[PDB]
Amino acid sequence: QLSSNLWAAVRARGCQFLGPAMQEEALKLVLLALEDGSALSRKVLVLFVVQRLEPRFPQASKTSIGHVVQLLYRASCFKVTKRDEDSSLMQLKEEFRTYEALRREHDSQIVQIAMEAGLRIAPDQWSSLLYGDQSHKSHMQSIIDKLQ
RNA sequence: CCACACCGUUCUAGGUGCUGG
C-alpha cells in the first residue's frame, strides 16, 4: 500500500522506478554511456541503455527507460545542448559522473516528489523501497535532512 | 487507468496517438 501512492506520484510526473536491482543497473548504464562526456540525444541514450539492460531484465523498454531518464532530467543531472529544429543532446554534468553522486541526485528527486505529493515515508521505508534492504538508512535520512 | 510509441520539458512540463489492452 505504501508503494502504490509513491509510484503513482512518480508516474504522474513522467518518471519511473523499475525496482532496486533494475534501477541500479539502468543508472550504471547511463554512466557507461555518459561518464566520458558523450553528448547523446534522448533517443540514443535510451537505445543504449535498453539494449544492455534487456538481457538481465527482459521487461526493459524504450518507454520505461525514458521514464528513468526523465527522473534525472527532473533532478537536473544533464547539461542540455539545445539545437535548432533537431533534438537536444544531453551530457552528464561533471559532478554526477559517479554512481553515488548520480544516485544521490536520483534518490533526492523521488523524495521531493513524495514531499510534493503530501506523503510521509520514514528512512527505513525509503531504504526498503529504493534498495531492497535496510543498509541505506542513514543515506536516506541524510537526503531528507537536506531537503527539509 | 495500464502497456507500447512519438514529440516536448535545463525558460523543469507535460502532451499526442484517428496505437493496443
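Here chain A follows Swiss-Prot, giving residues 178-325 in order.
So how was this one determined? The header says X-ray crystallography, 2.2 Å.
Keep in mind that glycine also has a Cβ here, set from the backbone N, Cα and C atoms.
According to Swiss-Prot, the features are:
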MUTAGEN   A:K220 to A  Strongly decreases CDE and ADE RNA-binding. Increases target-mRNA expression. Increases ICOS surface expression; when associated with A-239 and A-260
MUTAGEN   A:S238 to A  Decreases CDE RNA-binding
MUTAGEN   A:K239 to A  Strongly decreases CDE and ADE RNA-binding. Increases target-mRNA expression. Abolishes CDE RNA-binding and highly increases target-mRNA expression; when associated with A-260. Increases target-mRNA expression. Increases ICOS surface expression; when associated with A-220 and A-260
MUTAGEN   A:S265 to Y  Decreases CDE and ADE RNA-binding
Measuring CB to CB from A:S238 (mutagenesis position), give everything in the same chain under 8 Å that is also at least six residues away in sequence.
A:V227
Can you tell me how far the Cα of A:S265 (mutagenesis position) sits from the Cα of A:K220 (mutagenesis position), in Å?
10
Spatial separation of A:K239 (mutagenesis position) from A:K220 (mutagenesis position) - C-alpha basis, Å:
8
Have a look around A:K220 (mutagenesis position) and count the other CB atoms within 10 A of its CB, chains all included.
11
Under DSSP, is A:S238 (mutagenesis position) helix, strand or coil?
coil
Which state, by DSSP, holds A:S265 (mutagenesis position): helix, strand or coil?
coil
